[PDB]
Amino acid sequence: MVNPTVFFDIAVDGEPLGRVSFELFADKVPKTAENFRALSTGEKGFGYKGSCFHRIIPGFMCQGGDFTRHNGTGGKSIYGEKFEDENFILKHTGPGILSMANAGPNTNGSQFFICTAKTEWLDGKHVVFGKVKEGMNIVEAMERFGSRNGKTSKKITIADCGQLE
Ligand SMILES: Nc1cccnc1Cl
């Protein structure tokens, strides 16, 4: 009934930075939200702990969740290698939106991105499934390690992650 909350404990070259928490919109996109929740707890035997934000573009997004190839070519969902676009009810309205990365229609895996700007050209193409709850300051700090081309100047990792409540 209550949308779940998950956290990421972020590190910068192995040094702790802070916590980002997310509300997952299970009420609107249950299949998508459940995939991110399970990858955040690791309860399927795989997920986000230890992975990297491999592409960070200030004034756009921070992207991660490639736990199999570490660079934006990999990842897998709890349902199989890929799963369908569940719906496009939610839009990319501003900083803090959490949305699925993809490589075409119906190719969702594990990769996701946190918006740091409104990205409305992504509406109807990427599935929105959550938002930052606490720690947008930590996202902003992450964002400073990115670059125009997305290569980070320090390694930004999810040192720990799981479900709150
Ligand atoms: N394989 C895949 C999945 C999600 C986003 N981008 C890619 Cl290339």
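Structure determined by X-ray crystallography, 1.5 Å.
Placed from the backbone N, Cα and C atoms, the Cβ positions cover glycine too.
Annotation source Swiss-Prot lists domain 'PPIase cyclophilin-type' at 7-163.
Here Swiss-Prot notes a mutagenesis experiment, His70 to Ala, with the remark: No effect on peptidyl-prolyl cis-trans isomerase activity. Reduced interaction with BSG/CD147 and ability to induce leukocyte chemotaxis. According to DSSP, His70 (mutagenesis position) sits in a coil region rather than a helix or strand. In sequence order, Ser51, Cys52, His54 constitute the residues six or more apart from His70 (mutagenesis position) in its chain with CB-CB distances below 8 Å.
When other Cβ atoms within 10 Å of the Cβ of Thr107 (mutagenesis position) are tallied across all protein chains shown, the result is 15. What Swiss-Prot says about the mutagenesis result for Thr107 to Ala is this: No effect on peptidyl-prolyl cis-trans isomerase activity. Reduced interaction with BSG/CD147 and ability to induce leukocyte chemotaxis.
When Cβ atoms from all protein chains are considered, those within 10 Å of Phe113 (mutagenesis position) total 24, not counting its own. In Swiss-Prot, the entry for mutagenesis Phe113 to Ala states: Reduced ability to stimulate MAPK/ERK phosphorylation. The structure shown retains the original residue.
DSSP assigns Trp121 (mutagenesis position) to a helical segment in the three-state reduction. Note: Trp121 (mutagenesis position) has no non-local neighbours, i.e. no same-chain residues 6+ apart with C-beta under 8 A of its own C-beta. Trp121 to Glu appears in Swiss-Prot as a published mutagenesis result, with the remark: Loss of peptidyl-prolyl cis-trans isomerase activity.
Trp121 to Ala appears in Swiss-Prot as a published mutagenesis result, with the remark: 200-fold decrease of sensitivity to CsA. Reduced ability to stimulate MAPK/ERK phosphorylation.
For the mutagenesis experiment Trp121 to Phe, the note given by Swiss-Prot reads: 75-fold decrease of sensitivity to CsA.
For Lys125 (mutagenesis position), the number of other Cβ atoms no farther than 10 Å from its own Cβ, over all displayed protein chains, is 15. Among the mutagenesis experiments that Swiss-Prot reports, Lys125 to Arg is described with the note: Loss of acetylation and interaction with TARDBP.
Within 10 Å of the Cβ of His126 (mutagenesis position) there are 21 other Cβ atoms, across all protein chains. Under its mutagenesis annotations, Swiss-Prot gives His126 to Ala the following note: Loss of peptidyl-prolyl cis-trans isomerase activity and interaction with HCV NS5A. Loss of ability to stimulate MAPK/ERK phosphorylation.
The shortest Cα-Cα distance between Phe113 (mutagenesis position) and any of the mutagenesis positions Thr107, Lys125, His126 is the one to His126.
When the Cα atoms are compared, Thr107 (mutagenesis position) and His126 (mutagenesis position) turn out to be 10 Å apart.
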